[PDB]
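These notes concern the structure reproduced below.
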Amino acid sequence: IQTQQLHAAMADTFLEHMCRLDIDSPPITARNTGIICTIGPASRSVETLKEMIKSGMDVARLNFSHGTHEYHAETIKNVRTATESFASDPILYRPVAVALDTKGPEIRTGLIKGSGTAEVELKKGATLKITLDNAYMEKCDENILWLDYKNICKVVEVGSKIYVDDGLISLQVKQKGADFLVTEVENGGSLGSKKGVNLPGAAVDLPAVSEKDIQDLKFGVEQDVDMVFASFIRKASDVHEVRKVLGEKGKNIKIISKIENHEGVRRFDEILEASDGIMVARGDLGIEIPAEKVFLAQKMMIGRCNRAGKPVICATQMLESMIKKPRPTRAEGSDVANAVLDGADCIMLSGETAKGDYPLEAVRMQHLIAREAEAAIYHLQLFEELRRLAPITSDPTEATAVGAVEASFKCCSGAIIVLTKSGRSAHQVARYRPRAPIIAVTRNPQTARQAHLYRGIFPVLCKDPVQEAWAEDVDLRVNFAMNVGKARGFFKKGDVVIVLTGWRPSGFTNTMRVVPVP
Amino acid sequence: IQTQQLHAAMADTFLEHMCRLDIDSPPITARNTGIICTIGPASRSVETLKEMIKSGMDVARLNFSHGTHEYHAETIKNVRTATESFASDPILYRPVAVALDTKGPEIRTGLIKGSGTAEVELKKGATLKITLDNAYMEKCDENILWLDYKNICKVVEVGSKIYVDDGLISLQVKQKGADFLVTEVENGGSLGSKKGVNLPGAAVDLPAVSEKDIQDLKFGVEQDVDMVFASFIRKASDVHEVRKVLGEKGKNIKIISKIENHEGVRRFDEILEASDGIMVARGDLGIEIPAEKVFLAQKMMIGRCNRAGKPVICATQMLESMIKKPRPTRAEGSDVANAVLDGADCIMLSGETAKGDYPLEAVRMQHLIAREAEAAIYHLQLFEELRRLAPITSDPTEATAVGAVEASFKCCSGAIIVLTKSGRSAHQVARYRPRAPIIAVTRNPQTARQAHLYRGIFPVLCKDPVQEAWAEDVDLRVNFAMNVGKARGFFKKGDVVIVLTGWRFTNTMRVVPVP
Amino acid sequence: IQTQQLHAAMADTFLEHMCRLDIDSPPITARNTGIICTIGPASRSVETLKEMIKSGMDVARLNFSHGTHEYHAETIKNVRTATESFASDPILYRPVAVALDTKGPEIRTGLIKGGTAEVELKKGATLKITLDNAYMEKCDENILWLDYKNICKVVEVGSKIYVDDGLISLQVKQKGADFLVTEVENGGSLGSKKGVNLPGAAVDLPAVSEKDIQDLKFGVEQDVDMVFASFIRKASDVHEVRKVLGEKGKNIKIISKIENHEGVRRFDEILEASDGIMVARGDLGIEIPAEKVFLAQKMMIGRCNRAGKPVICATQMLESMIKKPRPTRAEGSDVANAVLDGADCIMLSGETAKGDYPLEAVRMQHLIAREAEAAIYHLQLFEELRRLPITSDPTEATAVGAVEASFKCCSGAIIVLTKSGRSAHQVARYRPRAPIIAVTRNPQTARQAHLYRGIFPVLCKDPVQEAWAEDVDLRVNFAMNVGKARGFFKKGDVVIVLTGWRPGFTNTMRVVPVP
Ligand SMILES: O=C([O-])C(=O)[O-]
Ligand SMILES: O=C([O-])C(=O)[O-]
Ligand SMILES: O=C([O-])C(=O)[O-]
Ligand SMILES: [Mg+2]
Ligand SMILES: [Mg+2]
Ligand SMILES: [Mg+2]
């Protein structure tokens, strides 16, 4: 029995490729898909974070929809303490990125009357009056509901749908009153305090970057975060408002645009051009559009990002039941697998790691599934199509990278070793989706952390001083990657790896060697 | 914003096909993927079953792991009452099949000290002793657990892992004592009564068809069920035993083999050729094999069933969260869409329809998702592959079927209408996975009910008596299909459809306008 | 072994398709590529023409660059006598088409002085060219007359001039007041009334000369089936020919001959205006560098296949058979690769008009074309042809359904009932392996069907029936008998039958066993 689905890899049709997928064909040790973990009460402590990292966390996500700067500053410090606790052995050190997820133009309800911790029951068919009068902002109940978007009545009409609390409650407007927004409860259910509101289709006029988002983004610059997940990006100019707030100081912070409503889907191309990457934010997306269409937008966005060479993240509810249970549902297992099969660079955990009872188990499961799914990719067709859908180029670095990927398929390489200052050389390889892991050796700490955005890049940070004679410094960076691979089980002595290097001291990568492991 | 993802249909690469998927491209009205609903307390009533059918239920599954013959007989009559409640309008009548899912070689624990509602906590690292002694069968607690598999000790050894309650609790064998199988709790969890036990990697020597299974199968023959879902099929031998029990009286009942353990995957090809169809039984399968590997087995089995032209069902936890909530998670929506993309003929609901609070909404969600995913199939590549990975016939019906599918892709027709007595002609069309719905006109009611196992077949049961003129009896059945398709919104007057009939072998194809 | 290269037919790659081509896999009896023969002194006797027909000739080409109307009228008369000599058995009768190949804008030298002897032109020698008619019968090695009075306006010092199928080349050395002056580059025996090419000159001769008008109107009176229009440079040339043919000749097919650089460059607009194309490699290889002709041939055949219009590969396919009874290996290669390229027809000129082995050359083209037809990689060809979209047109959908079915059941033929030919043409455009037996009652339809690959046209002279169903079966049975007599299939084989249903067009396909 061959390993890593290599028998299905040789199938001449996609149908026969499926027929050959073999549960007794073990995957390789390396896992190429990045795992982004939302950090929260269940995962904040240094000790848990050390375990989170050992279980495979690549990026810590902080959701500024909730929490104070004090809280998030402590979280980040704990993330950094846990991460740096492994620095004592640079062979086994893994950089861990920090990601700031903005609140964005959220609409929220007020507090339920009383203590504010209660819920009230909305009954199917009942009337619910929405009010903007702040006298009710802490007096919400089943008859009068307050919410924080003051211009709501200007963007809805009789017949407009309104969803509350993750889309669990639906209302249809039946009167725009003088002091009222009168609705009927279409889907009833329990209503707590400060729940999310979606106005599907409505031209919501909240700013893309609010005064609160400006504070969080500046805070993110001060805290040296590696990326921003910008909530509710509707258009290319929304990305500009994030970018100008990040300013010159934040010029190297990646802006991942979160697509979560119909306008963002419709304007995806202009958004993708303006962004450093994309998040398929399926939570709001499946409220904003019919939930049965989310997989279309997911596959469209992943496909276009692979085509553009830009990082794409699949997010929200992929292991949801593991908030309460130690094992995932069969739908959750196949959802993680299919996100990798679609071509997602990273997958994400929100409540599973932020507040659930089984954060470590959830991280470990994404690790296990992604590694199985990575072997089950039909590389033959994928690589054929990525080359064909790619231009011809005067760029030798492009030609070197595609040559390296092609060679790595031919000799079933244990890795592709790339020396890179900015990441670009490693990113160029990853865009061709080799099956071998891409060990990117860099001395730039930010490059190393940001590399998790790209499928297959295993970033190793070299802290050794620069060697005189650049020939000797190229070696002992290759050798550093050789020792990481052996220590991690990616390959052993006598295996073949591919090594990408330049011709002199950034963008001079032009040399591929097919090199045995010493 | 075009229709039914036809822009994505035109793409020259799968990557560009993905890039072209369009949330503003609306699917056709017809939904090709069959929906199987497990019936239970939440869905047993004639009132609910009528709504189940209205929401899109095609097959009623009865799980004989639980319940009595008297109980199941009442469920079955309710299904037929609700189904026939629509039989007065043959233009809108939908056949509903009945499926019997056997118990099979299940292992169960006993009752917690007291009731079936009591639970105890099992703590990580604690000792738990398993007993086969019936003195303990109603005195299970945190130290002693009874299960009903009398021979378990001759099948495990020290170091073996034992899973309880959907694999949520795991134990490791530490000693094989004289009266007690003593284990250490590995995964802690609350343990109730009568929970399923799994023994991955053990040669479980329970009979494939037990004495309970025989009387359930004979009952199914008496009750005129359309198909059997046979649990824990491990080898072709097991299928033959089910077919033997069904006997001559049940020779037309379809046997779907449920693949839920390692041996059934390893022996899949021989199980498939012995079987009429396959169920990817993901619940147990995910406990028997590492859960991260299930999608491999799912795609392997769907691919091989597509290759063989046999029905395949994807089952278990597709919309699990809708047992308690009125909308699925995003993983659940994705799971359903991807099963259809994978090529499954049918998708299934178990707890969502049997006992949860939103059985109707779960059926409607599978209906909505399946239909969106059917349009998102990359038919260009799929039709090319099914043709190449298919033998050369000499069979005139096979050639007519593939030509009809080819023609239907060319003239983007509203349906393929086929007159079939046995179903075979429609099955041969469905095996090539046309985009267009297949309206199979039959007078055989069992053919009508069993047609749901095949993707795309909309069975319509002609109740008219036969006309003397065969040429006129053909037109009467064809025009009945035209009225069905117009009443249901599949196409309208002037649209183009494909019509498959015989010469008094289904061997003639007509491209005709809807009148 | 397998037959008709079916083992190579199911290869997954073109490379493996080549690897499986098998000299021991014999082809089917039917030959799909049309054979066009230039009728001339070696081939216009009634008795020879009978043997041409029996050897495989489908179209008689008459080259109006030479001969008088009276001479050509007799040739047409003899062709029709030979052809109708087989009408006494309607089952073995093959329609034979008559094609009129125009003179077009030719340039010709005058007569060698007497008495058509030849003079030797020597490399390096001087040769004066005159336009003075005083010299038109006194050409020799020193002075040569030609009939293009405006030649001095379109050439210059340095211009190259080619005489006698490009075998003799001259370079212009001065333009005198009278007598252009020239040096011989390639020497050779110069005979009388030889053809002249001026590659890259704006030769302003009319597309349709007064002589062409007479010849075209002669063609109408003689009821010819098609016109091969020489030296078509642009769409408006095609329009000129069509206008001269006018209303009386409106059913005559116009095949444009692509013979120079301008015709290649403007190919698309010429193809659009034309009924089909001839790759006139003789002139074309003088007008453009000979090493580029295969580029223009493959381009033109590819675009004609893409457009569904007939294309003829012509000139020097079996040249050495003018004098020897066997072709060279390049000639065998040339014919095969023309068929593999996709040519609807292949042509003979001197091999049949004036050579010593006209029958052997016809038979060689028949033998090669049939081997090459089996070697076509139909899997790729059909996939790619299909990939061009699904039009509402139900005749198109039926045609592609029939071709797909014919691949599936390896049918002995596709039988098509057609008045105008169109349904049969639509089938041929998808290039089935099986022969297409087009049953028509129109004799011109039957003769023009030869322009489309694979159409074996049969002329039904049985009377119409009042019962449409009976009239269909009569014509289908006639095609069955034709196929049985010709060895295409036999009792028990399977054929595909394309018909209309109650005439109102071709929307019915049946997969039918041969009785
Ligand atoms: O904000 C998110 O992550 C979402 O909606 O999925
Ligand atoms: O038996 C079943 O249905 C399962 O385990 O999924
Ligand atoms: O006219 C022709 O036959 C040629 O030039 O090949
Ligand atoms: Mg969101
Ligand atoms: Mg089970
Ligand atoms: Mg010529």
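We number chain A the way Swiss-Prot does; in order, the residues shown are 13-517, 519-531.
So how was this one determined? The header says X-ray crystallography, 2.3 Å.
Quick reminder: no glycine exception, Cβ is built from N, Cα and C everywhere.
Look at Swiss-Prot and you will find A:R73, A:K270, A:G295, A:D296, A:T328 tagged as substrate binding site, backed by similarity to another entry. Sequence annotations record features per position, and here Swiss-Prot assigns ATP binding site to A:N75, A:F76, A:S77, A:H78, A:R120, A:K207 based on experimental evidence. The K(+) binding site annotation in Swiss-Prot covers A:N75, A:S77, A:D113, A:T114. Marked as Mg(2+) binding site by Swiss-Prot on the basis of experimental evidence: A:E272, A:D296. What Swiss-Prot says about the mutagenesis result for A:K367 to M is this: Abolishes both pyruvate kinase and protein kinase activities. According to Swiss-Prot, the mutagenesis experiment A:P403 to A carries the following note: Significant reduction in hydroxylation and in PKM-mediated transcriptional activity of HIF1A; when associated with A-408. According to Swiss-Prot, the mutagenesis experiment A:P408 to A carries this note: Significant reduction in hydroxylation and in PKM-mediated transcriptional activity of HIF1A; when associated with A-403. The annotation that Swiss-Prot gives for the mutagenesis experiment A:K433 to E reads: Abolished interaction with phosphorylated CTNNB1. Impaired phosphorylation of histone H3. Experimental mutagenesis at this site is recorded by Swiss-Prot as A:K433 to R, annotated: Abolished acetylation by EP300. Abolished deacetylation by SIRT6. Among the mutagenesis entries in Swiss-Prot is A:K433 to Q, noted as: Mimics acetylation, promoting homodimerization and activation of the protein kinase activity. Record note (Swiss-Prot), mutagenesis A:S437 to Y: Unable to bind FBP but still activated by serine. The unchanged residue is displayed. For A:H464 to A, Swiss-Prot lists a mutagenesis experiment annotated as follows: Abolishes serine binding and allosteric activation.
The two recorded residues, A:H464 (mutagenesis position) and A:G295 (substrate binding site), have Cα atoms 23 Å apart. Distance between Cα atoms for A:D113 (K(+) binding site) and A:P403 (mutagenesis position): 34 Å, as a whole number.
The two recorded residues A:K270 (substrate binding site) and A:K367 (mutagenesis position) have their Cα atoms spaced 22 Å from each other.
A:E272, A:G295, A:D296 are the binding-site residues among A:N75, A:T114, A:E272, A:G295, A:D296, A:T328 whose C-beta comes within less than 6 Å of an atom of ligand 4, given in sequence order. Using a cut-off of under 8 A between C-beta atoms, the recorded positions A:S77, A:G295, A:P408 that neighbour chain B are A:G295. Those residues of the chain, other than A:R73, A:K270, A:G295, A:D296, A:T328, with a C-beta within 8 angstroms of the mean position of the substrate site C-beta atoms are A:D113, A:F241, A:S243, A:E272, A:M291, A:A293, A:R294, A:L297, A:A327, A:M360, A:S362. Comparing the Cα of A:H78 (ATP binding site) with the Cα of every entry in A:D296, A:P408, A:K433, these being the recorded positions, the smallest distance points to A:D296. Counting other Cβ atoms within 10 Å of each Cβ, the lowest count among the binding-site residues A:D113, A:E272, A:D296 belongs to A:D296. Note on proximity: among A:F76, A:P408, A:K433, the recorded positions of the record, the Cα nearest A:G295 (substrate binding site) is that of A:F76. In sequence order, A:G52, A:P53, A:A54, A:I335 make up the list of same-chain residues 6 or more apart from A:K367 (mutagenesis position) whose Cβ falls under 8 Å from its Cβ.
Summary for the recorded positions A:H78, A:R120, A:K207, A:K433: the Cβ-based neighbour count within 10 Å is maximal at A:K207. Here the CA atom of A:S437 (mutagenesis position) lies 30 Å from the CA atom of A:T114 (K(+) binding site). A separation of roughly 13 Å, to the nearest angstrom, links the Cα atoms of A:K207 (ATP binding site) and A:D296 (substrate binding site).
Ranked by CA distance from A:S437 (mutagenesis position), the binding-site residues A:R73, A:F76, A:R120, A:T328 have A:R73 at the top as the closest. According to DSSP, A:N75 (ATP binding site) is assigned to a strand segment. Residues within less than 8 Å, Cβ to Cβ, of A:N75 (ATP binding site) and separated from it by at least 6 positions along the same chain comprise A:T50, A:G52, A:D113, A:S362, A:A366.
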